[PDB]
Amino acid sequence: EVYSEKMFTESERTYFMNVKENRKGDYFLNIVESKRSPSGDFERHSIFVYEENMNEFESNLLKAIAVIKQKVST
Amino acid sequence: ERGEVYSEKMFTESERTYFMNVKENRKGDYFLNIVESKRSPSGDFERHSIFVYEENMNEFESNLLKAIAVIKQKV
Ligand SMILES: [Mg+2]
Ligand SMILES: [Mg+2]
């Protein structure tokens, strides 16, 4: 791991933002959603993005988020 | 599609394809859904899906951009 940030929320949902380096030396982004169940177990949902797709992934996320931000401020 | 505000599909040169969706719940709140569909060596498609709700959108965006900035500066 090169970078790792844990984003708690006020609910039982926590997000992890991880940057890791592979063997070829390439970087990848890993976004994780971890949700606590009433039993104290965790469900985790994990997405990976290769550095070669980073600009396009970022542009696409920003566009989708922008829709929500506009609605919220609307 | 009723309940879907926004939907985009992103092919890559890898076995990973992405979907960025904005959905609307019963109350009219918007929420984000990010999906990675990964083709396995065998031909089965695994699907990974994350949801982010309105109350966490700004912080999620900020944290996502901060991690991406790490990659930007390290290339
Ligand atoms: Mg919490
Ligand atoms: Mg492909």
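Chain B is numbered as in Swiss-Prot, which gives 3-77 for the residues shown.
The way this entry was determined, per its header, is X-ray crystallography, 1.9 Å.
Each residue, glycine too, has its Cβ placed from N, Cα and C.
Annotated features in Swiss-Prot:
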- B:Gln75 to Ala: 50-fold decrease in RNA binding, loss of dsDNA binding, wild-type ssDNA binding (MUTAGEN)
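Using a 10 Å radius centred on the Cβ of B:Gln75 (mutagenesis position) and all shown protein chains, the other Cβ atoms total 7. Mapped onto three states, the DSSP output places B:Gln75 (mutagenesis position) in helix.
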